[PDB]
Amino acid sequence: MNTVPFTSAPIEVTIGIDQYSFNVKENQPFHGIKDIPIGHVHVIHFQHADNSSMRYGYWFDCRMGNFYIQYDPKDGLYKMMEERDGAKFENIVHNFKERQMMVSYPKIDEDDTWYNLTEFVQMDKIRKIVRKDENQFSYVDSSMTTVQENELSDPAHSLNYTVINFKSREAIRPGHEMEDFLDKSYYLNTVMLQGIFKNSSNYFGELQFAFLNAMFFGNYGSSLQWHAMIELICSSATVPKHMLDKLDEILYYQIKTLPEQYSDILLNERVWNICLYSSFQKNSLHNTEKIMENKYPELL
Amino acid sequence: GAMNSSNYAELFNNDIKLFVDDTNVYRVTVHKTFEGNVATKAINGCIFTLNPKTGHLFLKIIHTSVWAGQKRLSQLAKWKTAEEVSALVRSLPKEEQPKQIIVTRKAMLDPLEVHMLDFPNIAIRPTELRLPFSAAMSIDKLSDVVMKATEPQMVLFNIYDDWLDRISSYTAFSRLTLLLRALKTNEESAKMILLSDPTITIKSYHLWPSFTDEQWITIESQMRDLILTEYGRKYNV
Ligand SMILES: O=c1[nH]ncc(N2CCOCC2)c1Cl
């Protein structure tokens, strides 16, 4: 179990750690977060009391270094930092913990939620979508745009998601115009899976990461990317059976975890109705269709 | 974006554009089978591709052999239209290719966009106008060449005959759409109006009769009366 300590908490802020969150008051004696499970990526995120605008936060993996958060009063945000030195990192943490003003990552033992939401997410792939190579962790916020959004303006602060566009020469073989547009199996399996992602695990990892950025930061281009990656699978007549089985599980836990009150902005009616009721895979997402119908029947 | 009453004069400016109409591509007769079920028999069709400024009509004849062994023909017909329009553009010299293609039915937008991906600079547009191009098969010489075709074939016409020698392309299009609207509302009356006087003939190289300026005013008036009438007969007014 790993620890992300805090130098201080000088401004009132709601702090998120994965799917959990807690309020910290201005200059409250808050020390950080302990007992973070090893083996998964994590995200620690922030919404200031005085400006609910700009949710922001950091993707990290404690196996890749020692990390702590301290507030920067010039840039006005909680910044993640690394201690390459270990003894001093353990040494600074040592005084802070007998005086236990440190919240415990509050995982229930039965609960596989985080694992189910991050099963295929890897830090190495996150760091290719979020380019800032001098750090081992990745900053995301509400307003970052995606490469594809910028094609339709600062590239260093972009989300370099894989570009999917159903009306593109990449998606459509000359001479198979109708065939490839109505059945995207070529684009999914040859172009994207064999060509760009290499395997379905990498594909699912980007899909899961896009969802999490949409949910935790309300990042709109991430939501577009999540729906695009779902629609490309649902609009393919030929999909490996193991990918469909796993997709249904992935989406089920995403829909389960989505705040009930955020469904109106985070879910695209057209895609979900198409995917569950019209697409080739309309009969292959049993768990996802069941939870969608019982939880958001209005959307459908 | 879309073409409507507000940007109507754009059709007659000097940017090459084409209207595409797919109504008559997939044409069937419905009939009973010996067992008393229903079946369709396809008949020859055509793509109606028209330059509204020049009157040049690119009439691509769709022979019924192109449906043999195919499924979901109404959906295929839209993609077949888009394939043939794309093939037409590629056949034209660069300086004759259109800068816009306006489709008369929105269901043509995606098929044509996908087929024209190689032409990112050609804008594909819908329209809100309710244009009467489905009545093109009421033009006797156009119907005749479609029905006689034994194979796929492109035939070139000027739908304005020689009108542009005397009138503008705005007026020529207004005349055309009035004639076609009349032919669509009441084909027989419309056709009687156009031919009642046997001293006015259709030149071998024309589609419509050789009316003087004055006779066109009379004719145009008769077509409006017809359209207003049928609008009464239909709604009782
Ligand atoms: O590694 C570190 N280096 N330097 C300061 C630091 N802090 C400051 C005190 O609060 C905890 C975080 C840590 Cl943990």
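Along the chain as shown, the residues are counted starting at 1.
Recorded method for this deposit: X-ray crystallography, 1.6 Å.
Each residue, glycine too, has its Cβ placed from N, Cα and C.
What Swiss-Prot annotates here:
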MUTAGEN   B:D21 to N (Swiss-Prot position 1853)  Reduced growth at 30 degrees Celsius. Strongly reduced growth at 16 degrees Celsius
MUTAGEN   B:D22 to N (Swiss-Prot position 1854)  Reduced growth at 30 degrees Celsius. Strongly reduced growth at 16 degrees Celsius
MUTAGEN   B:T23 to A (Swiss-Prot position 1855)  Reduced growth at 30 degrees Celsius. Strongly reduced growth at 16 degrees Celsius
MUTAGEN   B:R105 to K (Swiss-Prot position 1937)  Severely impaired growth. Reduced growth at 30 degrees Celsius. Strongly reduced growth at 16 degrees Celsius
Take the C-alpha atoms of B:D22 (mutagenesis position) and B:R105 (mutagenesis position) and report the distance between them in angstrom, rounded.
8
Whole-number answer please: how many Å between the C-alpha atoms of B:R105 (mutagenesis position) and B:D21 (mutagenesis position)?
7
Helix, strand or coil at B:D22 (mutagenesis position), per DSSP?
coil
According to DSSP, does B:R105 (mutagenesis position) sit in a helix, a strand, or coil?
coil
Here are the mutagenesis positions: B:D21, B:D22. Which has the lowest count of other Cβ atoms within 10 Å?
B:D21
What residue among the mutagenesis positions B:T23, B:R105 has the most other CB atoms lying within 10 A of its CB?
B:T23
